[PDB]
Amino acid sequence: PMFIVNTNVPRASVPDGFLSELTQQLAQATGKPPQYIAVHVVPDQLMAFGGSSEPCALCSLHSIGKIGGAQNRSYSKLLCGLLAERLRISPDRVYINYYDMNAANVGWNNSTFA
Amino acid sequence: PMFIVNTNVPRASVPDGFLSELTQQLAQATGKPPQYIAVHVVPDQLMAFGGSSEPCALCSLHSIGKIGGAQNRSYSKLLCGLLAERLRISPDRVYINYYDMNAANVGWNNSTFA
Amino acid sequence: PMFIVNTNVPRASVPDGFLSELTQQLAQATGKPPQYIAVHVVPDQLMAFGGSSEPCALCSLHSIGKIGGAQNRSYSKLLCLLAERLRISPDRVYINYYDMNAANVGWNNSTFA
Ligand SMILES: O=C(O)c1cccc(-c2cn[nH]c2)c1
Ligand SMILES: O=C(O)c1cccc(-c2cn[nH]c2)c1
């Protein structure tokens, strides 16, 4: 699976180990090995949430399955929790879009996962 | 709703007030309260459109509903008009990807909108 | 169609001509004219793939049609370009493929519908 966070929080506010923590936490939450988790953190962004430039984050979690009503609620609590604790971003200034990818539509290593 | 613009136009060419204008105009076009509108502008990008590095934009609008044939035509007219007016990007060097999100697949404030 | 590459490789390692080569190769692979191909390369990113930060890329290809099982295999072989030009191992590349409906792609004050 793939997790991306775009935030207006400065690069210096992202703690050392944040990518490793996201990797480990997402591996645990999705039930998939850390070797298949990619994480991408994009600080210093020009963004606004509800017209306000207070700390916010726009995120996506893409996975082949393990996406659904209850799972996404659990992912949102986990990820908002981490963004609040590590980046000091309020959960109500975070969006996370969830994408259930078909294996045929994820490329990797010269082929796809189909 | 969430609106992202990626462009090769320089940061200095993005006028003061641009995020706010996007926020206001998207609230009105989508019929959603401005507090739910998130906007993200990414200047200085390395990109080409039709092989040319003249000014261009690659954009996305994600929304829970309010996405459809006629609505998307109306959004493109608004958003291309704003990019042309404010960033001097010709409308024919703009792509906007529209995504109708299921409420269960948008996380916010420790939960989802389902 | 639209192709985006996000990578931790530095800007200085993206060779001259890369956006053009992507444009040309994607026009040929998708069967669509180069005038309708947009490319976006984002270097110097803070990324981990599988827990580590050796060169990697997270990519996407959005097209109105020309997306499917066999086509996507073929796109993946073509694009995993990234090895030759950016020295990224194919096993540290993900490419997300998106078959867009024409009504859901805006361009020139309207849509492709
Ligand atoms: O869920 C998976 O098994 C899996 C494994 C590797 C990559 C991905 C993935 C990459 N982009 N979107 C999903 C998913
Ligand atoms: O496949 C196409 O014909 C086509 C032409 C122009 C733009 C796009 C496109 C832009 N974003 N996602 C797809 C597709």
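All chain A residue numbers match Swiss-Prot; in order, they span 2-115.
Heads up, header says this was done by X-ray crystallography, 2.0 Å.
Quick reminder: no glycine exception, Cβ is built from N, Cα and C everywhere.
Features of the protein shown, as given by Swiss-Prot:
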- A:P2: active site, proton acceptor (ACT_SITE)
- A:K33, A:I65, A:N98: substrate binding site (BINDING)
- A:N111 to C: Causes formation of interchain disulfide bonds with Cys-81 from another subunit (MUTAGEN)
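Features as recorded by Swiss-Prot, highlighted on the structure.
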{"residue": "A:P2", "record": "active site, proton acceptor", "contacts (Cβ under 8 Å, 6+ apart)": "A:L27, A:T31, A:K33, A:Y37, A:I38, A:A39, A:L62, A:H63, A:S64, A:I65, A:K67"}
{"residue": "A:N98", "record": "substrate binding site", "contacts (Cβ under 8 Å, 6+ apart)": "A:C60, A:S61, A:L62"}
{"residue": "A:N111", "record": "mutagenesis position", "contacts (Cβ under 8 Å, 6+ apart)": "none"}
Secondary-structure category, per DSSP, in which A:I65 (substrate binding site) falls: coil
Recorded positions near ligand 1 among A:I65, A:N98, A:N111 (Cβ under 6 Å): A:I65
Short-range recorded positions relative to chain C, from A:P2, A:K33, A:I65, A:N98, A:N111, with Cβ separation under 8 Å: A:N111
Packing count at A:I65 (substrate binding site) (other Cβ atoms within 10 Å of its Cβ): 19
For the residue listed as 'active site, proton acceptor', the three-state class that DSSP assigns: coil
DSSP-derived structure type at A:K33 (substrate binding site), helix or strand or else coil: coil
For A:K33 (substrate binding site), the number of other Cβ atoms found within 10 Å of its own Cβ: 16
Distance in Å spanning the most remote Cα pair of A:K33, A:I65, A:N98, given for substrate: 19
Proximity to chain B among recorded positions A:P2, A:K33, A:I65, A:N98, A:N111, where any Cβ pair is under 8 Å: A:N98
